[PDB]
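Participant: First, the structure itself, so that you have it in front of you.
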Amino acid sequence: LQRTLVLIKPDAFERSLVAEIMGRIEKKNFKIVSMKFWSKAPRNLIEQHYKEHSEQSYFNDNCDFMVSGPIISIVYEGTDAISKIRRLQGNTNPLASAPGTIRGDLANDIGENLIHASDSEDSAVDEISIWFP
Amino acid sequence: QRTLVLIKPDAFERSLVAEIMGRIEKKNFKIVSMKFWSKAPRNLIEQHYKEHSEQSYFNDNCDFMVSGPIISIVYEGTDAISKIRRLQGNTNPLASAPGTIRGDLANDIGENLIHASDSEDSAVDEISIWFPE
Amino acid sequence: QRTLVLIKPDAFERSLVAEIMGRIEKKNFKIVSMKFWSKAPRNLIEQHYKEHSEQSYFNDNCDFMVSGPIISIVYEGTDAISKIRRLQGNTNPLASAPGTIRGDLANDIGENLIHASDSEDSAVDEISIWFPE
Amino acid sequence: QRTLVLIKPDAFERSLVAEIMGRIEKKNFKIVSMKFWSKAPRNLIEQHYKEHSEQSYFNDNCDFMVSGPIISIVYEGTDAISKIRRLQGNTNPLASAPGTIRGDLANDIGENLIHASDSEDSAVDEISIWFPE
Amino acid sequence: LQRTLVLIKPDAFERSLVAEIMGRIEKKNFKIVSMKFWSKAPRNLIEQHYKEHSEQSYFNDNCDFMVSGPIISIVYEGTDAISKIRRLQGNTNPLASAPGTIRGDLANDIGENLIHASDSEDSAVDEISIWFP
Amino acid sequence: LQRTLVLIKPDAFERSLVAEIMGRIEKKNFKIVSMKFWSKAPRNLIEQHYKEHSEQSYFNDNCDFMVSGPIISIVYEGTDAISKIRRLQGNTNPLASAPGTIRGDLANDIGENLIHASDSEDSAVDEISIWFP
Ligand SMILES: Nc1nc2c(ncn2[C@H]2C[C@H](O)[C@@H](COP(=O)(O)OP(=O)(O)O)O2)c(=O)[nH]1
Ligand SMILES: Nc1nc2c(ncn2[C@H]2C[C@H](O)[C@@H](COP(=O)(O)OP(=O)(O)O)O2)c(=O)[nH]1
Ligand SMILES: Nc1nc2c(ncn2[C@H]2C[C@H](O)[C@@H](COP(=O)(O)OP(=O)(O)O)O2)c(=O)[nH]1
Ligand SMILES: Nc1nc2c(ncn2[C@H]2C[C@H](O)[C@@H](COP(=O)(O)OP(=O)(O)O)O2)c(=O)[nH]1
Ligand SMILES: Nc1nc2c(ncn2[C@H]2C[C@H](O)[C@@H](COP(=O)(O)OP(=O)(O)O)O2)c(=O)[nH]1
Ligand SMILES: Nc1nc2c(ncn2[C@H]2C[C@H](O)[C@@H](COP(=O)(O)OP(=O)(O)O)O2)c(=O)[nH]1
Ligand SMILES: [Mg+2]
Ligand SMILES: [Mg+2]
Ligand SMILES: [Mg+2]
Ligand SMILES: [Mg+2]
Ligand SMILES: [Mg+2]
Ligand SMILES: [Mg+2]
């Protein structure tokens, strides 16, 4: 049994895909245990969330995108939730994400890619602490 | 207008949260605030339904409303109150119309998936209950 | 209550069996009995529709009903008879409402996808026809 | 009967083209002609809506109708005109019924996703406008 | 042209996913040629169905699960139906089943995994003989 | 940014899957820039479209199928549209096409396979020139 942190990104709001994305996770039988709506996430939380990427060329653009509209932060719980939701999410690169995955079916950009999900136990604990202190 | 919607515990039990939210999303209403409650305080539920305090079902309904999670949402849109009420459908499963949320999904007078404010005055009161900030 | 539903041969031809069953399932009705007929005996069809024996369409309708498979289902739920009738929608394609099974999917008075018992008395008779056990 | 349907520019903006066409397709109407317009000529739009020429919204509506692509479709079926009108739903978002295209998807009196001919006489006129061949 | 044996498992009934599962197979153009509904399958048929696993640690628990609610047994027919429906079904292990498959999208447990499908021509004949003697 | 040529094949019309197929591409955020409806495509355009296969045993049967009902020719535009839509389409062979893809979910034959999509930049230019001279 694990908890993982998911962000529904501003592009999901713009494209009216919030329920579609949440629905794919819900139909897999994962349970919401925490959830917050952000009309606009604080820049500092975004920069902390993506701190690994702070020295990458796309960092500033990614952070700008992430504060360009609302986000939902959700903690999902289930057996092996972290890897399972990562599999559902699909590859970052739209040339690689498989049909059937959230990104494979719905995303068409490496940056505007609809959903974040924790990639490991350690990062899940870290990310949950950021969004749900 | 702004209206107050509750996703009720039966929606969680039946894994219909995204389905309900999706019907409102597809109608182009915007989420302005949202909170997740693992279990709403009974006092909050009693206040929300204070006008039913003398009804025979009052306690049973309060028990149901604290039996599982709730999501409270403020939606915004032109004439959002009446429009979301029409999408919601009648309380009575003998009357709620196919095509409405309750008409398609609810099969009980009490366990009826969704609350929506019924007037501007009740919207103000309910938003103040669920989002006192 | 228990009611008798037929999935008609046009549902098989048009690959709408799951769609129709899904609309009833999502309303939370429980299957109590079910039988698949590769081709129903004409005599069974004539008995089912015996009250239409003098109508001009009687033979054509019987021909249609044996033209492909049927699934007969007994569904159970509070006020299941009237509720499933409302989901079914009117026989006449000029009247069946969008949101109903026939309103959304049927475009003919005869080839109309689904039968549902219209009263408690007819439910008893029809269940005895299709499930004499 | 044959009727003239327009998929309006808001359907393109909101990525609802397939959703709308799918609702008509599932009702078993057959496409007899179809044209895609990257931008319809304003004169065509003015002719289509000539009966509204004195209305206060006439110019705003024409502006909207040339603001993005349109698909014009001739559909054929028994009583196709009235049936597709019923699927379409009322112009007014305070009236369009859940289960209809506008009832489920449209939230504005002007930006209302779909046109459908309202009579046999108007169907002839509109088909001659969009498909003069 | 082949026939294969599918079981819709009790978890599909509990989670109201029966039509969803049948619909995925129906949309692939497979035809139902036999079908039976079991309110509760006999223990002996279940133990025979899973006889290969009789000495495995999970055998008793699996059999208990399989008689814990209704099942539907279906014979589907199509060209290479056996391998095709196996592909649609997805891996037993929820750490392996691919998004897009029935289990990949809907199942979250190695035991409660929604659907059985024959794994070969020989086992299909055997399983059909069990459920449809 | 690329343009690719898609054909919706006559089997999609027969099976009422036109909107389903177009919807999968639309939800991926690809934009229609040209579209034509053919009640019956001219034999010569079909033979030119498939000229690579002119000496294969299935050529005549494939061409016969392709003129057996309507087709829609669509030009879609998006970043890397050619490879992305090919991925969505899925393998020609129904023993290989992955669940989650259009063919993996919906097609059950190597010939009647619902959709064509250009396989390269060069063939896209060629095919667009054929259908949209
Ligand atoms: N423009 C651009 N943006 C990128 C690139 N790589 C990553 N990003 C953005 C989008 C990602 O969602 C986010 C975090 O990257 P990640 O942890 O490698 O990917 P992911 O766990 O979201 O699939 O940063 C990239 O290569 N280019
Ligand atoms: N068991 C039972 N519960 C009832 C009955 N009438 C109302 N309720 C419950 C369910 C309703 O969602 C809630 C509030 O009643 P309402 O304001 O008349 O209905 P609504 O605005 O949720 O459609 O109280 C009732 O008659 N019986
Ligand atoms: N062709 C034709 N068929 C008809 C007509 N009226 C009824 N039928 C057929 C289709 C109906 O499903 C069946 C039983 O008629 P019903 O009990 O009045 O309708 P329903 O309970 O299936 O809605 O007989 C009719 O007027 N014309
Ligand atoms: N802004 C605005 N637009 C309107 C109003 N009434 C009609 N329109 C626009 C939207 C309609 O689709 C179009 C044609 O009006 P109509 O023939 O009465 O409606 P309809 O046949 O599209 O349902 O003109 C109106 O009252 N206000
Ligand atoms: N708890 C548990 N149950 C298992 C395990 N392996 C198989 N089972 C159960 C669930 C399977 O649906 C059933 C038959 O196993 P199978 O033939 O290897 O899998 P499958 O053809 O259903 O994908 O037995 C297992 O490793 N653990
Ligand atoms: N009957 C039959 N038809 C075939 C076979 N290979 C190809 N075809 C038909 C169906 C294909 O859609 C069409 C073009 O073949 P293709 O370019 O290799 O496949 P595709 O780009 O449509 O996946 O010709 C084949 O091996 N057998
Ligand atoms: Mg990451
Ligand atoms: Mg109320
Ligand atoms: Mg009747
Ligand atoms: Mg009009
Ligand atoms: Mg097996
Ligand atoms: Mg090719």
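FYI, residue positions are counted from 1 along the chain as it appears here.
Cβ atoms are placed via backbone N, Cα and C, with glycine included.
Pasting the relevant annotations from Swiss-Prot:
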- F:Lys9, F:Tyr58, F:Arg86, F:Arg103, F:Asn113: ATP binding site (BINDING)
- F:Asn62 to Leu: Increased affinity for NTP and decreased affinity for dNTP (MUTAGEN)
- F:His116: active site, pros-phosphohistidine intermediate (ACT_SITE)
Participant: For F:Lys9 (ATP binding site), just count the other CB atoms lying within 10 A of its CB, please.
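Facilitator: The Cβ of F:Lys9 (ATP binding site) has 26 Cβ neighbours within 10 Å.
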Participant: Would you count the other CB atoms within 10 A of the CB of F:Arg103 (ATP binding site), including those on all shown protein chains?
Facilitator: 24
Participant: State, in Å as a whole number, the widest CA to CA span among the ATP-binding residues F:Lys9, F:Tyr58, F:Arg86, F:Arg103, F:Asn113 given in the record.
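Facilitator: Answer in Å: the longest Cα-Cα distance is 22.
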Participant: I'm trying to understand the geometry here, so how far is the Cα atom of F:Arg103 (ATP binding site) from the Cα atom of F:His116 (active site, pros-phosphohistidine intermediate), in Å to the nearest whole number?
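Facilitator: About 10 Å separate the Cα atoms of these two residues.
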Participant: Which of F:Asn62, F:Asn113 has the fewest nearby Cβ atoms, counting only those within 10 Å, among these recorded positions?
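Facilitator: Result for the recorded positions F:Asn62, F:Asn113: minimum number of other Cβ atoms within 10 Å at F:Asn62.
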Participant: Taking the Cα atoms as reference points, how far is F:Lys9 (ATP binding site) from the residue listed as 'active site, pros-phosphohistidine intermediate' in Å?
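Facilitator: Approximately 7 Å lies between the Cα of F:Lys9 (ATP binding site) and that of the residue listed as 'active site, pros-phosphohistidine intermediate'.
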Participant: Going by DSSP, give the three-state secondary structure for F:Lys9 (ATP binding site).
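Facilitator: Assignment for F:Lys9 (ATP binding site) reads coil.
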